[PDB]
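Quick notes on the structure that follows.
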Amino acid sequence: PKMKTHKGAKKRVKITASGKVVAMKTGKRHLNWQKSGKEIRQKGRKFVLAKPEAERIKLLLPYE
Amino acid sequence: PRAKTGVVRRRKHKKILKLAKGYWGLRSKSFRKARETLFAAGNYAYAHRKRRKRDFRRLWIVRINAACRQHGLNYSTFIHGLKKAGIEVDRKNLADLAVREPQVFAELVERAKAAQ
Amino acid sequence: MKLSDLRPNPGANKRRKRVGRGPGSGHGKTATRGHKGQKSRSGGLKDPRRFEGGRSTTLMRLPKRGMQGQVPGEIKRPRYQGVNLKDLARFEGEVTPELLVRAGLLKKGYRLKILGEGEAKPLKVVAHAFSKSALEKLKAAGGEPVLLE
Amino acid sequence: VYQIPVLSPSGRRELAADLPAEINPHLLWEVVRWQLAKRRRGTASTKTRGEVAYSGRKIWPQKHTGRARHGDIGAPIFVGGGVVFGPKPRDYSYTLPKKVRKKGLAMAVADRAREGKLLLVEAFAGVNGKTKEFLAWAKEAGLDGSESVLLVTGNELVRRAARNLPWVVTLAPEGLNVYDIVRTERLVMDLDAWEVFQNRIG
RNA sequence: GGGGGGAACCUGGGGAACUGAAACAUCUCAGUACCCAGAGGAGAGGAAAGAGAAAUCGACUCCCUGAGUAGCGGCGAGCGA
RNA sequence: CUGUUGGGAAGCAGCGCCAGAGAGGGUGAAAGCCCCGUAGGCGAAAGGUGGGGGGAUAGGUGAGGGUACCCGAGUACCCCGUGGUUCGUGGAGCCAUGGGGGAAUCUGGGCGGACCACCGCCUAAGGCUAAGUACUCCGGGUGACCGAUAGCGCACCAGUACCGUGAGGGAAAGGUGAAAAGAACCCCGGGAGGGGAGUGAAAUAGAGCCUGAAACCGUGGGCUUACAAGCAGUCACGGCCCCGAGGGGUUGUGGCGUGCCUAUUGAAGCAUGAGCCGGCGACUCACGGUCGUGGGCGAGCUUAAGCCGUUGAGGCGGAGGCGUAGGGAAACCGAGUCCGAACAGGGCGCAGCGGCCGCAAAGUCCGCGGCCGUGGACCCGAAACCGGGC
RNA sequence: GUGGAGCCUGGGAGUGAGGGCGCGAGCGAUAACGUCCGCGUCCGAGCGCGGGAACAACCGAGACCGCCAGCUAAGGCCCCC
RNA sequence: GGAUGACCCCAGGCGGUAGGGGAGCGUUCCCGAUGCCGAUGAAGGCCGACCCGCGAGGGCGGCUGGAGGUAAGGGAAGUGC
RNA sequence: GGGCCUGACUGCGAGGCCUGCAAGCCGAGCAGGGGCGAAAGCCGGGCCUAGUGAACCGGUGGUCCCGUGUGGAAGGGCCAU
Ligand SMILES: [Mg+2]
Ligand SMILES: [Mg+2]
Ligand SMILES: [Mg+2]
Ligand SMILES: [Mg+2]
Ligand SMILES: [Mg+2]
Ligand SMILES: [Mg+2]
Ligand SMILES: [Mg+2]
Ligand SMILES: [Mg+2]
Ligand SMILES: [Mg+2]
Ligand SMILES: [Mg+2]
Ligand SMILES: [Mg+2]
Ligand SMILES: [Mg+2]
Ligand SMILES: [Mg+2]
Ligand SMILES: [Mg+2]
Ligand SMILES: [Mg+2]
Ligand SMILES: [Mg+2]
Ligand SMILES: [Mg+2]
Ligand SMILES: [Mg+2]
Ligand SMILES: [Mg+2]
Ligand SMILES: [Mg+2]
Ligand SMILES: [Mg+2]
Ligand SMILES: [Mg+2]
Ligand SMILES: [Mg+2]
Ligand SMILES: [Mg+2]
Ligand SMILES: [Mg+2]
Ligand SMILES: [Mg+2]
Ligand SMILES: [Mg+2]
Ligand SMILES: [Mg+2]
Ligand SMILES: [Mg+2]
Ligand SMILES: [Mg+2]
Ligand SMILES: [Mg+2]
Ligand SMILES: [Mg+2]
Ligand SMILES: [Mg+2]
Ligand SMILES: [Mg+2]
Ligand SMILES: [Mg+2]
Ligand SMILES: [Mg+2]
Ligand SMILES: [Mg+2]
Ligand SMILES: [Mg+2]
Ligand SMILES: [Mg+2]
Ligand SMILES: [Mg+2]
Ligand SMILES: [Mg+2]
Ligand SMILES: [Mg+2]
Ligand SMILES: [Mg+2]
Ligand SMILES: [Mg+2]
Ligand SMILES: [Mg+2]
Ligand SMILES: [Mg+2]
Ligand SMILES: [Mg+2]
Ligand SMILES: [Mg+2]
Ligand SMILES: [Mg+2]
Ligand SMILES: [Mg+2]
Ligand SMILES: [Mg+2]
Ligand SMILES: [Mg+2]
Ligand SMILES: [Mg+2]
Ligand SMILES: [Mg+2]
Ligand SMILES: [Mg+2]
Ligand SMILES: [Mg+2]
Ligand SMILES: [Mg+2]
Ligand SMILES: [Mg+2]
Ligand SMILES: [Mg+2]
Ligand SMILES: [Mg+2]
Ligand SMILES: [Mg+2]
Ligand SMILES: [Mg+2]
Ligand SMILES: [Mg+2]
Ligand SMILES: [Mg+2]
Ligand SMILES: [Mg+2]
Ligand SMILES: [Mg+2]
Ligand SMILES: [Mg+2]
Ligand SMILES: [Mg+2]
Ligand SMILES: [Mg+2]
Ligand SMILES: [Mg+2]
Ligand SMILES: [Mg+2]
Ligand SMILES: [Mg+2]
Ligand SMILES: [Mg+2]
Ligand SMILES: [Mg+2]
Ligand SMILES: [Mg+2]
Ligand SMILES: [Mg+2]
Ligand SMILES: [Mg+2]
Ligand SMILES: [Mg+2]
Ligand SMILES: [Mg+2]
Ligand SMILES: [Mg+2]
Ligand SMILES: [Mg+2]
Ligand SMILES: [Mg+2]
Ligand SMILES: [Mg+2]
Ligand SMILES: [Mg+2]
Ligand SMILES: [Mg+2]
Ligand SMILES: [Mg+2]
Ligand SMILES: [Mg+2]
Ligand SMILES: [Mg+2]
Ligand SMILES: [Mg+2]
Ligand SMILES: [Mg+2]
Ligand SMILES: [Mg+2]
Ligand SMILES: [Mg+2]
Ligand SMILES: [Mg+2]
Ligand SMILES: [Mg+2]
Ligand SMILES: [Mg+2]
Ligand SMILES: [Mg+2]
Ligand SMILES: [Mg+2]
Ligand SMILES: [Mg+2]
Ligand SMILES: [Mg+2]
Ligand SMILES: [Mg+2]
Ligand SMILES: [Mg+2]
Ligand SMILES: [Mg+2]
Ligand SMILES: [Mg+2]
Ligand SMILES: [Mg+2]
Ligand SMILES: [Mg+2]
Ligand SMILES: [Mg+2]
Ligand SMILES: [Mg+2]
Ligand SMILES: [Mg+2]
Ligand SMILES: [Mg+2]
Ligand SMILES: [Mg+2]
Ligand SMILES: [Mg+2]
Ligand SMILES: [Mg+2]
Ligand SMILES: [Mg+2]
Ligand SMILES: [Mg+2]
Ligand SMILES: [Mg+2]
Ligand SMILES: [Mg+2]
Ligand SMILES: [Mg+2]
Ligand SMILES: [Mg+2]
Ligand SMILES: [Mg+2]
Ligand SMILES: [Mg+2]
Ligand SMILES: [Mg+2]
Ligand SMILES: [Mg+2]
Ligand SMILES: [Mg+2]
Ligand SMILES: [Mg+2]
Ligand SMILES: [Mg+2]
Ligand SMILES: [Mg+2]
Ligand SMILES: [Mg+2]
Ligand SMILES: [Mg+2]
Ligand SMILES: [Mg+2]
Ligand SMILES: [Mg+2]
Ligand SMILES: [Mg+2]
Ligand SMILES: [Mg+2]
Ligand SMILES: [Mg+2]
Ligand SMILES: [Mg+2]
Ligand SMILES: [Mg+2]
Ligand SMILES: [Mg+2]
Ligand SMILES: [Mg+2]
Ligand SMILES: [Mg+2]
Ligand SMILES: [Mg+2]
Ligand SMILES: [Mg+2]
Ligand SMILES: [Mg+2]
Ligand SMILES: [Mg+2]
Ligand SMILES: [Mg+2]
Ligand SMILES: [Mg+2]
Ligand SMILES: [Mg+2]
Ligand SMILES: [Mg+2]
Ligand SMILES: [Mg+2]
Ligand SMILES: [Mg+2]
Ligand SMILES: [Mg+2]
Ligand SMILES: [Mg+2]
Ligand SMILES: [Mg+2]
Ligand SMILES: [Mg+2]
Ligand SMILES: [Mg+2]
Ligand SMILES: [Mg+2]
Ligand SMILES: [Mg+2]
Ligand SMILES: [Mg+2]
Ligand SMILES: [Mg+2]
Ligand SMILES: [Mg+2]
Ligand SMILES: [Mg+2]
Ligand SMILES: [Mg+2]
Ligand SMILES: [Mg+2]
Ligand SMILES: [Mg+2]
Ligand SMILES: [Mg+2]
Ligand SMILES: [Mg+2]
Ligand SMILES: [Mg+2]
Ligand SMILES: [Mg+2]
Ligand SMILES: [Mg+2]
Ligand SMILES: [Mg+2]
Ligand SMILES: [Mg+2]
Ligand SMILES: [Mg+2]
Ligand SMILES: [Mg+2]
Ligand SMILES: [Mg+2]
Ligand SMILES: [Mg+2]
Ligand SMILES: [Mg+2]
Ligand SMILES: [Mg+2]
Ligand SMILES: [Mg+2]
Ligand SMILES: [Mg+2]
Ligand SMILES: [Mg+2]
Ligand SMILES: [Mg+2]
Ligand SMILES: [Mg+2]
Ligand SMILES: [Mg+2]
Ligand SMILES: [Mg+2]
Ligand SMILES: [Mg+2]
Ligand SMILES: [Mg+2]
Ligand SMILES: [Mg+2]
Ligand SMILES: [Mg+2]
Ligand SMILES: [Mg+2]
Ligand SMILES: [Mg+2]
Ligand SMILES: [Mg+2]
Ligand SMILES: [Mg+2]
Ligand SMILES: [Mg+2]
Ligand SMILES: [Mg+2]
Ligand SMILES: [Mg+2]
Ligand SMILES: [Mg+2]
Ligand SMILES: [Mg+2]
Ligand SMILES: [Mg+2]
Ligand SMILES: [Mg+2]
Ligand SMILES: [Mg+2]
Ligand SMILES: [Mg+2]
Ligand SMILES: [Mg+2]
Ligand SMILES: [Mg+2]
Ligand SMILES: [Mg+2]
Ligand SMILES: [Mg+2]
Ligand SMILES: [Mg+2]
Ligand SMILES: [Mg+2]
Ligand SMILES: [Mg+2]
Ligand SMILES: [Mg+2]
Ligand SMILES: [Mg+2]
Ligand SMILES: [Mg+2]
Ligand SMILES: [Mg+2]
Ligand SMILES: [Mg+2]
Ligand SMILES: [Mg+2]
Ligand SMILES: [Mg+2]
Ligand SMILES: [Mg+2]
Ligand SMILES: [Mg+2]
Ligand SMILES: [Mg+2]
Ligand SMILES: [Mg+2]
Ligand SMILES: [Mg+2]
Ligand SMILES: [Mg+2]
Ligand SMILES: [Mg+2]
Ligand SMILES: [Mg+2]
Ligand SMILES: [Mg+2]
Ligand SMILES: [Mg+2]
Ligand SMILES: [Mg+2]
Ligand SMILES: [Mg+2]
Ligand SMILES: [Mg+2]
Ligand SMILES: [Mg+2]
Ligand SMILES: [Mg+2]
Ligand SMILES: [Mg+2]
Ligand SMILES: [Mg+2]
Ligand SMILES: [Mg+2]
Ligand SMILES: [Mg+2]
Ligand SMILES: [Mg+2]
Ligand SMILES: [Mg+2]
Ligand SMILES: [Mg+2]
Ligand SMILES: [Mg+2]
Ligand SMILES: [Mg+2]
Ligand SMILES: [Mg+2]
Ligand SMILES: [Mg+2]
Ligand SMILES: [Mg+2]
Ligand SMILES: [Mg+2]
Ligand SMILES: [Mg+2]
Ligand SMILES: [Mg+2]
Ligand SMILES: [Mg+2]
Ligand SMILES: [Mg+2]
Ligand SMILES: [Mg+2]
Ligand SMILES: [Mg+2]
Ligand SMILES: [Mg+2]
Ligand SMILES: [Mg+2]
Ligand SMILES: [Mg+2]
Ligand SMILES: [Mg+2]
Ligand SMILES: [Mg+2]
Ligand SMILES: [Mg+2]
Ligand SMILES: [Mg+2]
Ligand SMILES: [Mg+2]
Ligand SMILES: [Mg+2]
Ligand SMILES: [Mg+2]
Ligand SMILES: [Mg+2]
Ligand SMILES: [Mg+2]
Ligand SMILES: [Mg+2]
Ligand SMILES: [Mg+2]
Ligand SMILES: [Mg+2]
Ligand SMILES: [Mg+2]
Ligand SMILES: [Mg+2]
Ligand SMILES: [Mg+2]
Ligand SMILES: [Mg+2]
Ligand SMILES: [Mg+2]
Ligand SMILES: [Mg+2]
Ligand SMILES: [Mg+2]
Ligand SMILES: [Mg+2]
Ligand SMILES: [Mg+2]
Ligand SMILES: [Mg+2]
Ligand SMILES: [Mg+2]
Ligand SMILES: [Mg+2]
Ligand SMILES: [Mg+2]
Ligand SMILES: [Mg+2]
Ligand SMILES: [Mg+2]
Ligand SMILES: [Mg+2]
C-alpha cells in the first residue's frame, strides 16, 4: 500500500528548495531565565540538519 | 512455471562420483564422502606438484654427492668449483651424467677441483 | 527487421541478484546478511528512518512549530499561483487564467497572479493579481493589466 | 520521403509517404515486449502454508521426543506443505507510453518500406470471400506464399478469403500493431487501410 | 403461512487475543477472528429535516480520482475522512 | 490416391485437391483432405427463463382568492451516560440513544463544528423501490498454471483406511502392449516359481509389467593383501593385467598429509549437525519510496476508472498526478522572502553547446536492476494468549 | 612522491564477542593462556608455503597456473634428514 | 600499435572470512514455430582414456530407451542442496 | 577602597573551537537606545573551567497572525517566560 507521511516530521521540519532539511533550534522551550540574550536569540533561528539525519527525515516525507 | 530439480542434481553427483573412482568404501560410493575426499585430493595434488620439484632435486643431489666422493670431494665443494669454472650444467643433468656417463662426470670433477 | 533481431540495448535488461545459491556466486550461505543479530532475521530491524536503538530519536527531540490545524480542518480560502512574465512569452494577444491552465502553466483551482521574472510583452493579461514589478513591466511594455475579482 | 509501390488496374504507380528515416530497434522491442506481456493470463497459482488443507495442530511436542521441532504439517519444509513464494494470480500489463506505441507503429511500417516489402493496393480484383480467389489475386500481385504476409484491410470479404492461408496473417486496420508487422515478411495494405494508419501515426 | 438446508457473498445483534507500540495501561491489532439472528440470488442503501460556500449541487449504490490530503494521535506507534 | 521403408506411415517420394474450415484431439510413428472436430450454418412437442418487443390494467394531471383546519410525540429540545465520524474530551458541532425533564404545526422546526447575530440550506419523529455492486457450491471457456513428493487432502472406490470417547485428525496408492495376441501343450515342483513351446517390432514390454538412476545385496573375472601404524588420499618409481615412444586398471615401496559443515578469539578437535541414497526444501510478490540504468517526449510529461474495438489487435478516455517559485507559524509578499526600526546583517531562495536551425537538458512516462517502507516479507522452531466447541 | 594514492556527490554493505605478541602504564601479587587502556604487529580473513620435533598469531615469507631448471630466506649441513 | 573490442606487442596487478561489484553456465516455461530435428530412433538412462571451455558446462561416439524434442536472438521464473 | 551607574542590553552576527547527531563554547563588527571616562576607549554579567535537563502536554504576559458561509466569539499560532 502507499507510504504514509509521518506527521511528527511534517510538523517539525521543512524541506527547502534544494532539499536540505530545516528545523528550529532546541533549548528555549523553558528554563530560560538565566540564559543570556545571545542564547535565546540564537536559539530563535532555524538550522540545517546534518546530512545523515536529514536524509532519513526526508524519506519520511514522500509527498512534499 | 515450475522448475523442479529434474535431471540436474543426479548429473552433478555422477560427475563427482566419477572423479572418485578408486577411493575406499563410501568414498567412491557416497556423493558426500567423495566430495570430501576430492577437496583433500585437489589440495594434495597442488601441494605435491610443488614438492615433486623439490623431491627430485633432493635426489639428484644425493646422487651427485655419491659420485663426487668417489673422486675424493664432497657435493658442496663440487658445486662451488662448478660455479667458479662457470659450468652451468644442472643437477638433473649432473646426475644423469654421474650414472650414465662416468668419464664425463670425472672430467667435470676435474674442472671443479681445478677451478678453485 | 525480424523477431529474431529484436533486442534490448545493452544494460536495458539486467539480471537480478540471487542470494543463498552456492559458494561460487559469492552470495551463498548467509545470503549477504552477515552473521546473526536482528538485521539477519526474517522480518529484520525497526524502521531505520526513525528508530535509534531506544534512545529518544533525532526527530522527536526537535521542537514542533506553527499552526498544525484543528478539526474541522483546512479553512477554505482563495489560493494564488504565480506565473512569471517569461512564461507568457509564448502567447500572442490575450492571456487569461483558462488559457494558462491549458498550456500547462496554471493549475486548476488556483487564482492567477502574474510575477516579474522576465520581460513583459504588450499583451492584454487578465488575472487576479500582479506583483509590483509585474504591473510596472507590463504597463511599461504597453501591455494591458486587467484585474479580475 | 519514402517511395511506395501501389498496385492498380492502371498498374504499378508510386506513392510518397513520410515515415521515420530512423528505425530504433530498442523501442520496437519495447512495444513488442509490452504487447506480449499484456496478453498474459497470469493464471499461475499455488497455496501457502496457510492455504493448504492440513490442521494447525503442532504435530509432536517441542522437546524430549528425539525428533526435530515442528509445528503443523502445512509448513513448507514438509512434503505436502505449502509453497514458499510460489506464483499467485498476476497482472503483467502496464501502460507503455502512447507516443512509444505510435513511434513504434510508424517505425515498423517504415522498416518494411525501406526493404521494399511494403505494398499498397487499390482493391482486390475478384476476391469475394473464396480462398482460391484470393490465391489467384495474390499470385498476380506477386505473393506466391514463399514469404509470410500481414494483410491489412477493412474488406471482410478479403480477410475471410485469405485467413486460412498458413503464410497470411489478417487484420483490420484498427488492429495494425507492431508485433504482427515485425512477425511477417511482407506488409500488404488497402489504401483505406493506409489511410487510417496515417491518421494513427499523426 | 412458518420451521430446516445452502460453498462463498450480505445485513443486523454480540465481539476477543496474540501482535504493534522494540517494556506497557490509553492507543493498535479491529468492529478483524469468532458466536448468533436474518435475508436472498444477491444483500445493504435509496428519493434530503443532505451536502457545505459554490450567489452551488441535487436519491442510493459501485469504480477512478480527490489523498496518505484534511485532520486524528500516550501529537507516540500509528489511524485516516 | 499411389509408391517406398517399416510391426504400423500420418515419415520420404510422385502426382493431386479443399479452405468463411491450416483451432485442437485421435488413428500402429510425424495426417488440412481417414476419424472426431474446426469455419459457417441449423434445431424444441415439453419445462425453465424472458431486464428486450407489444398490449392491458393500477395509478398519475388546473389557476387565483379567502380560511389558519392538518402536516408522523414520550418525538424534537435541554441535561446526564455512551456509541458512530478523521475527531482518543478537545473550542466538539453533527448522526444515533440507555436515564431524567419535556414542546410546537410553518409566525412550525432541524442544519451550515462551542455560542450569538445575520445570511442561507433543508423539512425529523411511517413504509417501499429496479439497475449499476459482492460471491462461486454449479456449467463453460482460457492459461509464458501443476504434472503423481507436483496440482485439491483425494488423477485410483478419500473425507476412505487408520487414529481419537468425542469434537476432531487424516494418509498411501497412476502407466503391459498398436492389439490380450494375457503364453494351448510338454517338462521339474504339493504349490509358488521356473524351463521349453507359442504370441508380439520388442517379453530383463509377462501382468511383482513403460523408462528403470542411487543407496543397498550378490555371482563371475583382472590387480592386490596375512611384520603391518591408517581423515584412507596425493606425488614418484617399479611389478602385474588390459587396450593398442601411448593410454587404462591395480597397488609394493618411498615422500607428503589433522574429515565436511556450523559456531568461534581460536576446532582434527574429546564442541554442533549429519547412517547412506533419491526426491521435496529457504531472499518473493503487490503497492509506495529512493538511487541507478535503457528508451520516449521535454516547459512540459503522463493518463485512472471507464468506453469502442479484438477475441492472444489495439484505440479512445485529460478527471487527476508530477513539474514550471520561493520564502513565511500565518496574514502575506514574490526572484525574492523571513527576522528586524533598518535601504544593517544573516537564514532559506533566484541566474547549456554548436551552426533562426539542428544538438544536449529541467522534468516526466514506461521498462530494467539495487536498496528502503507496509504486509507472514529469507525458511523452519516456541513456551504462551484469545474465541467457539468436545 | 602517479599510488587498488587523495578529495567531492551519490548506491550497496558488513562490523560494533576479538585474540596472541613486542614496547608504555594501571589494576592484580615487580601471579595467570589474568584484566584494562595506549602505540605497533600478526592471526582473525594468510589453520596456504619454509624454520621452530609436533603447534592461529615466535623467525622466514604475502601462494594467478604449469616445469623431473636456477639463486636465496629463516633454519640448517654426523645418521634418521 | 588498430582505430574504436578484430588481434598482436610491452609492462604491471591477480592469498582472502563478513561484504561490494562484474561476467557467465544450466533448469522450467513463452515468442522464434502451420517452422526445424525425429522410428535410418525424441526425452530420459548407462559408458567414454575423445573434442571445445578457466570453470559452471557444451559437443561427439557406443549401448539402453521407444515418442518426443526444439536453434540463432530475445522474454519470464515455483531455477541449481 | 571609593564615585557615578544597570551593557546581568535590544536587533543581528564575519569567522572559528569542539563534535556521529543534537548539543556545548569563543566571538570582532554594524544598527538602536544607554553607562562610565577629559580622552584613548571599555561595558551584550561575574579571573576561568561545575551550579544542569531535549521533546511532548500545559500555565501566565504580550502580539493581533489564523478564526470552519459572514461579523464577532471559542480555540489556536507567534514573541517572552
Ligand atoms: Mg506529532
Ligand atoms: Mg526551544
Ligand atoms: Mg519541554
Ligand atoms: Mg515557548
Ligand atoms: Mg509555552
Ligand atoms: Mg550565567
Ligand atoms: Mg545577555
Ligand atoms: Mg526576539
Ligand atoms: Mg500531492
Ligand atoms: Mg517541491
Ligand atoms: Mg529443488
Ligand atoms: Mg525433480
Ligand atoms: Mg537430479
Ligand atoms: Mg548437486
Ligand atoms: Mg544422469
Ligand atoms: Mg551436471
Ligand atoms: Mg584405488
Ligand atoms: Mg567402495
Ligand atoms: Mg562400502
Ligand atoms: Mg554402491
Ligand atoms: Mg572438486
Ligand atoms: Mg602446485
Ligand atoms: Mg607444497
Ligand atoms: Mg671427502
Ligand atoms: Mg653458489
Ligand atoms: Mg649452479
Ligand atoms: Mg528480470
Ligand atoms: Mg554459487
Ligand atoms: Mg557479488
Ligand atoms: Mg564474500
Ligand atoms: Mg553453509
Ligand atoms: Mg549485503
Ligand atoms: Mg543485507
Ligand atoms: Mg547470519
Ligand atoms: Mg557479526
Ligand atoms: Mg548461521
Ligand atoms: Mg555476534
Ligand atoms: Mg545474535
Ligand atoms: Mg548483523
Ligand atoms: Mg542468517
Ligand atoms: Mg533466525
Ligand atoms: Mg517468522
Ligand atoms: Mg523480528
Ligand atoms: Mg497543514
Ligand atoms: Mg492591447
Ligand atoms: Mg501468463
Ligand atoms: Mg502468472
Ligand atoms: Mg500449492
Ligand atoms: Mg492455487
Ligand atoms: Mg501452516
Ligand atoms: Mg492453518
Ligand atoms: Mg484444514
Ligand atoms: Mg487449512
Ligand atoms: Mg482438513
Ligand atoms: Mg489453526
Ligand atoms: Mg489445531
Ligand atoms: Mg493452536
Ligand atoms: Mg529439546
Ligand atoms: Mg538421535
Ligand atoms: Mg526429526
Ligand atoms: Mg531424529
Ligand atoms: Mg515439535
Ligand atoms: Mg511445522
Ligand atoms: Mg503449530
Ligand atoms: Mg497447516
Ligand atoms: Mg501441495
Ligand atoms: Mg497437496
Ligand atoms: Mg515448499
Ligand atoms: Mg513464504
Ligand atoms: Mg512459508
Ligand atoms: Mg510470491
Ligand atoms: Mg488478478
Ligand atoms: Mg515487476
Ligand atoms: Mg495496468
Ligand atoms: Mg493464417
Ligand atoms: Mg507465420
Ligand atoms: Mg428461521
Ligand atoms: Mg431459509
Ligand atoms: Mg456488527
Ligand atoms: Mg436482534
Ligand atoms: Mg457491536
Ligand atoms: Mg469477551
Ligand atoms: Mg492488548
Ligand atoms: Mg501478529
Ligand atoms: Mg511495526
Ligand atoms: Mg509490545
Ligand atoms: Mg517488542
Ligand atoms: Mg513482559
Ligand atoms: Mg498490548
Ligand atoms: Mg499486526
Ligand atoms: Mg478499532
Ligand atoms: Mg459482526
Ligand atoms: Mg472470515
Ligand atoms: Mg437461515
Ligand atoms: Mg445481479
Ligand atoms: Mg435488490
Ligand atoms: Mg431490498
Ligand atoms: Mg419523501
Ligand atoms: Mg493533490
Ligand atoms: Mg480504526
Ligand atoms: Mg512392407
Ligand atoms: Mg499411404
Ligand atoms: Mg508429400
Ligand atoms: Mg482459425
Ligand atoms: Mg493442428
Ligand atoms: Mg492434430
Ligand atoms: Mg510433420
Ligand atoms: Mg510434433
Ligand atoms: Mg490430424
Ligand atoms: Mg458457430
Ligand atoms: Mg457449429
Ligand atoms: Mg388552490
Ligand atoms: Mg393550524
Ligand atoms: Mg413531516
Ligand atoms: Mg407514532
Ligand atoms: Mg448526548
Ligand atoms: Mg469514539
Ligand atoms: Mg485537541
Ligand atoms: Mg465530536
Ligand atoms: Mg434518550
Ligand atoms: Mg422557520
Ligand atoms: Mg421556530
Ligand atoms: Mg436535530
Ligand atoms: Mg442539535
Ligand atoms: Mg448551530
Ligand atoms: Mg447545513
Ligand atoms: Mg441543508
Ligand atoms: Mg429498505
Ligand atoms: Mg430496471
Ligand atoms: Mg445492486
Ligand atoms: Mg461473477
Ligand atoms: Mg469451473
Ligand atoms: Mg512442466
Ligand atoms: Mg504437460
Ligand atoms: Mg505417486
Ligand atoms: Mg498428491
Ligand atoms: Mg514417476
Ligand atoms: Mg477432486
Ligand atoms: Mg497428499
Ligand atoms: Mg494420493
Ligand atoms: Mg480407500
Ligand atoms: Mg484421546
Ligand atoms: Mg474409531
Ligand atoms: Mg488433531
Ligand atoms: Mg503424508
Ligand atoms: Mg497401456
Ligand atoms: Mg492401454
Ligand atoms: Mg506401437
Ligand atoms: Mg505336479
Ligand atoms: Mg505355472
Ligand atoms: Mg525350472
Ligand atoms: Mg513358463
Ligand atoms: Mg516371432
Ligand atoms: Mg523397427
Ligand atoms: Mg531393456
Ligand atoms: Mg520395454
Ligand atoms: Mg517394481
Ligand atoms: Mg509407452
Ligand atoms: Mg520395467
Ligand atoms: Mg526392475
Ligand atoms: Mg543397480
Ligand atoms: Mg568377487
Ligand atoms: Mg619386526
Ligand atoms: Mg608381507
Ligand atoms: Mg603414500
Ligand atoms: Mg623417486
Ligand atoms: Mg600404465
Ligand atoms: Mg602406476
Ligand atoms: Mg601442514
Ligand atoms: Mg588426522
Ligand atoms: Mg591443526
Ligand atoms: Mg563441503
Ligand atoms: Mg552443523
Ligand atoms: Mg555455538
Ligand atoms: Mg562457544
Ligand atoms: Mg568460547
Ligand atoms: Mg579426529
Ligand atoms: Mg572424533
Ligand atoms: Mg557437548
Ligand atoms: Mg565432532
Ligand atoms: Mg551451542
Ligand atoms: Mg535417525
Ligand atoms: Mg551407505
Ligand atoms: Mg538429497
Ligand atoms: Mg530482495
Ligand atoms: Mg525501484
Ligand atoms: Mg526510472
Ligand atoms: Mg514518449
Ligand atoms: Mg502524487
Ligand atoms: Mg536576504
Ligand atoms: Mg533528446
Ligand atoms: Mg529521461
Ligand atoms: Mg535504501
Ligand atoms: Mg501478512
Ligand atoms: Mg514472507
Ligand atoms: Mg523484504
Ligand atoms: Mg511459528
Ligand atoms: Mg499448556
Ligand atoms: Mg496473561
Ligand atoms: Mg488469562
Ligand atoms: Mg478456551
Ligand atoms: Mg468456553
Ligand atoms: Mg586515477
Ligand atoms: Mg587498496
Ligand atoms: Mg582502500
Ligand atoms: Mg546490493
Ligand atoms: Mg549494521
Ligand atoms: Mg554487527
Ligand atoms: Mg555492542
Ligand atoms: Mg565491544
Ligand atoms: Mg569478548
Ligand atoms: Mg585490534
Ligand atoms: Mg581490545
Ligand atoms: Mg599460543
Ligand atoms: Mg597490547
Ligand atoms: Mg626485546
Ligand atoms: Mg606491558
Ligand atoms: Mg595508566
Ligand atoms: Mg613471587
Ligand atoms: Mg589476554
Ligand atoms: Mg601477560
Ligand atoms: Mg600484564
Ligand atoms: Mg593488538
Ligand atoms: Mg570471526
Ligand atoms: Mg603469517
Ligand atoms: Mg594480513
Ligand atoms: Mg588456510
Ligand atoms: Mg609453521
Ligand atoms: Mg614446522
Ligand atoms: Mg621439522
Ligand atoms: Mg601460519
Ligand atoms: Mg600475490
Ligand atoms: Mg645454492
Ligand atoms: Mg643463515
Ligand atoms: Mg637437527
Ligand atoms: Mg582474489
Ligand atoms: Mg569487475
Ligand atoms: Mg551481477
Ligand atoms: Mg548459451
Ligand atoms: Mg541447473
Ligand atoms: Mg540463463
Ligand atoms: Mg506454460
Ligand atoms: Mg506453434
Ligand atoms: Mg512443434
Ligand atoms: Mg526428417
Ligand atoms: Mg521402424
Ligand atoms: Mg539406436
Ligand atoms: Mg531437454
Ligand atoms: Mg522436458
Ligand atoms: Mg558430458
Ligand atoms: Mg540416448
Ligand atoms: Mg505427440
Ligand atoms: Mg525453445
Ligand atoms: Mg531460445
Ligand atoms: Mg522477442
Ligand atoms: Mg524454491
Ligand atoms: Mg547620570
Ligand atoms: Mg559559525
Ligand atoms: Mg556542531
Ligand atoms: Mg556610548
Ligand atoms: Mg553604541
Ligand atoms: Mg560624558
Ligand atoms: Mg561586543
Ligand atoms: Mg567573582
Ligand atoms: Mg562562576
Ligand atoms: Mg547551559
Ligand atoms: Mg510523548
Ligand atoms: Mg516520551
Ligand atoms: Mg503549547
Ligand atoms: Mg466565522
Ligand atoms: Mg482576523
Ligand atoms: Mg459556523
Ligand atoms: Mg455585529
Ligand atoms: Mg474579520
Ligand atoms: Mg469583543
Ligand atoms: Mg485570542
Ligand atoms: Mg493568543
Ligand atoms: Mg517562542
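Numbering of chain D is taken from Swiss-Prot, so the residues present carry the numbers 6-207, in order.
Method reported for this entry: X-ray crystallography, 2.8 Å.
Any Cβ shown, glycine's included, is placed from N, Cα and C.
All protein chains shown were included, and the count of other CB atoms within 10 Å of the CB of D:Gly55 (mutagenesis position) stands at 9. In the three-state DSSP scheme, D:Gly55 (mutagenesis position) is classed as coil. Experimental mutagenesis at this site is recorded by Swiss-Prot as D:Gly55 to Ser, annotated: No effect on Ptase activity of hybrid ribosomes. No change in binding of a tRNA analog to the A or P site.
One mutagenesis experiment catalogued in Swiss-Prot, D:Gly55 to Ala, is accompanied by this note: Increases Ptase activity of hybrid ribosomes to a value greater than that of pure E.coli ribosomes. Increases binding of a tRNA analog to the P site.
Among the mutagenesis entries in Swiss-Prot is D:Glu56 to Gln, noted as: Restores Ptase activity of hybrid ribosomes to that of pure E.coli ribosomes. Significantly increases binding of a tRNA analog to the P site. Residue density at D:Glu56 (mutagenesis position): 12 other Cβ atoms are found within 10 A of its Cβ, drawing on all protein chains shown.
Here Swiss-Prot describes D:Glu56 to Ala as a published mutagenesis experiment; the accompanying note says: Further decreases Ptase activity in E.coli hybrid ribosomes. Significantly decreases binding of a tRNA analog to the A or P site.
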